[PDB]
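Novice: First the structure, which I've put down as structure tokens, then a few questions once you've had a look.
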Amino acid sequence: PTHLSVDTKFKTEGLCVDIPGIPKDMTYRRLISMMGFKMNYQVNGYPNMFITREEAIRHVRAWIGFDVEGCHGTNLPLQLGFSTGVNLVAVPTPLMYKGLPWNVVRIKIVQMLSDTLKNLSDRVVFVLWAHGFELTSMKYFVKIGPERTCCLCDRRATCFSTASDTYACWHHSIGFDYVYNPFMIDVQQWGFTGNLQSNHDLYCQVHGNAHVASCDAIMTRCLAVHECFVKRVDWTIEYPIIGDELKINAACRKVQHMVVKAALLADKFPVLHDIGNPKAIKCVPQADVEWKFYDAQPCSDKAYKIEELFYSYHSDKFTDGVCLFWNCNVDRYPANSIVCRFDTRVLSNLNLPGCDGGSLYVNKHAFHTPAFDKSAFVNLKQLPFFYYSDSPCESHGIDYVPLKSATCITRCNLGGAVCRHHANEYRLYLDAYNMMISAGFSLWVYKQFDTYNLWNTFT
Ligand SMILES: COc1ccc2[nH]cc(CN(C)C)c2c1
Ligand SMILES: [Zn+2]
Ligand SMILES: [Zn+2]
Ligand SMILES: [Zn+2]
């Protein structure tokens, strides 16, 4: 059970309005043949054009919703819509382009897919709600054959050039005109009742239907994301490294230790309530405080209601001490909290568009995160940058320039002059802090938090 067999059945009911008379008995093999393609009994790494739900999940970063709406079928012009918000018009002779022949439209499709997927995936997965036109229009922009490598690098081939007879990946396809060996999945095969809008609108209110091909392409990918990442959650799937994944995770650990440690020194809470990751360890292991853990898995649909996390009768008195919500999304945080909430609006290679305002954050694992809402932090304020260190001033073992900063809470800075060791550690921590903030994370803390209370922790 590795790939989707070509001898698997394909439900043709959704295709009979664009293709009337389509036989009820259909296999993927017969479908691909009908689409104008020949697999020629090729055991060269491309066993089927269509892929399984399991394979689609592993290749989520390659997902591009695709829809084709007839404007007027070799006689009539077609509207090609993609989840990128692009709308191209092909002639046979919400960015809306005018009518142009297939030879020029295929060039634009290559450029668009390459600019979208070069820093995301090694392929493309056309996410369909197949009705006919999208499948029968693929022979005009897709070429297939054995698995190949790029003519300028070692990545797999994703494009083909009829001008130079060569193959390229998304990084080196400038001037390329055919999509080489794409993948696709028909969401309609998963067994649904009713049309795309009825199913999409059951879960999402952010994507509307404007009756343009790209709106359907958007609702299609959004629905597929809901079914595989919102209602069904598999955190055992590993995702390859494509960016600053390691620096981001490392920074999150350094920032959490710093924030939680300084908070316990400034206000000296008797007890900390650790609400979140059931696998969690104390982020500040040498703290005087009482560490109480409460298990909560990452919510993928709606943010937890603070009433169901705390009430229904644990210290029970969460009001005593401080609550720590590190990536645990709740509707409204109590006033005595320390919070790290991911901002779903962040633009990055790790963050993919989500369902109902949420985003799919892919860093080692896929986490669909509910929509960012600034009203959840009414009882808190944003946590400002600060660097704290009780460690001794001792350099050990990189060229220096004296550091002058009001946010370097150290004994040397208290004494008037920042030592080389704390200036080195401050600059590194500020880099990790900036890395984390830029990745989309947001820090919030109780209103009474004041870094001025850290200066007397050295006497
Ligand atoms: C710790 O961060 C990551 C992020 C993405 C990753 N993909 C593969 C690995 C390897 N890991 C299992 C050690 C990974 C780690
Ligand atoms: Zn290449
Ligand atoms: Zn949606
Ligand atoms: Zn120092």
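So for chain A, numbering is Swiss-Prot's, and the shown residues are 5949-6020, 6027-6047, 6076-6295, 6298-6381, 6388-6449, in order.
Every residue, even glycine, has its Cβ placed from backbone N, Cα and C.
In Swiss-Prot, the entry for natural variant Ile5967 to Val states: In strain: Omicron/BA.1, Omicron/BA.2, Omicron/BA.2.12.1, Omicron/BA.2.75, Omicron/BA.4, Omicron/BA.5, Omicron/BQ.1.1, Omicron/XBB.1.5, Omicron/EG.5.1. The structure shown retains the original residue. Here Swiss-Prot flags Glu6017, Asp6198 (among others) as active site, drawing on sequence analysis. Positions annotated as Mg(2+) 2 binding site by Swiss-Prot, on the basis of experimental evidence: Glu6017, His6193, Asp6198. Here Swiss-Prot flags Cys6132, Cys6135, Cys6151, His6154 as Zn(2+) 14 binding site, drawing on experimental evidence.
Buried or exposed, and what's around them? Tell me for each listed feature.
Specialist: Note: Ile5967 (variant position) has non-local neighbours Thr5960, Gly6114, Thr6118, i.e. same-chain residues 6+ apart with C-beta under 8 A of its own C-beta.
Reduced to three states, the DSSP call for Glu6017 (active site) is strand.
Spatially close to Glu6017 (active site) yet at least six residues away along the chain are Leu6032, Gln6033, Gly6035, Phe6115, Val6194, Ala6195, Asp6198, judged by Cβ distances under 8 angstroms.
Counting only same-chain residues six or more apart in sequence, the Cβ atoms lying under 8 angstroms from the Cβ of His6154 (Zn(2+) 14 binding site) belong to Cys6132, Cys6133, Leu6134, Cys6135.
For the recorded site, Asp6198 (Mg(2+) 2 binding site), the DSSP three-state label reads helix.
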Novice: What does the structure give for the C-alpha distance between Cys6151 (Zn(2+) 14 binding site) and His6193 (Mg(2+) 2 binding site)? Integer Å is fine.
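Specialist: About 33 Å separate the Cα atoms of these two residues.
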Novice: Count the Cβ atoms, other than its own, that fall within 10 Å of the Cβ of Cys6132 (Zn(2+) 14 binding site), considering every protein chain shown.
Specialist: 19
Novice: So which of the recorded positions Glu6017, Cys6132, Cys6135, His6154 sit close to ligand 2, that is, with a CB under 6 Å from an atom of it?
Specialist: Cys6132, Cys6135, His6154
Novice: Across the 6-residue unmodelled segment, how far is the Cα of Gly6381 from the Cα of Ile6388, in Å?
Specialist: 10
Novice: Counting Cβ neighbours within 10 Å across all chains shown, tell me which of the binding-site residues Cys6135, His6193, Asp6198 comes out on top.
Specialist: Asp6198
Novice: Roughly how big, as a whole number of Å, is the Cα gap between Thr6047 and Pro6076 that 28 unmodelled residues would have to close?
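Specialist: Taking the Cα atoms on either side of the gap gives 25 Å.
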Novice: Could you tell me the whole-number distance in Å between the Cα atoms of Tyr6295 and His6298, where 2 residues in between were not modelled?
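Specialist: Cα to Cα across the gap: 9 Å.
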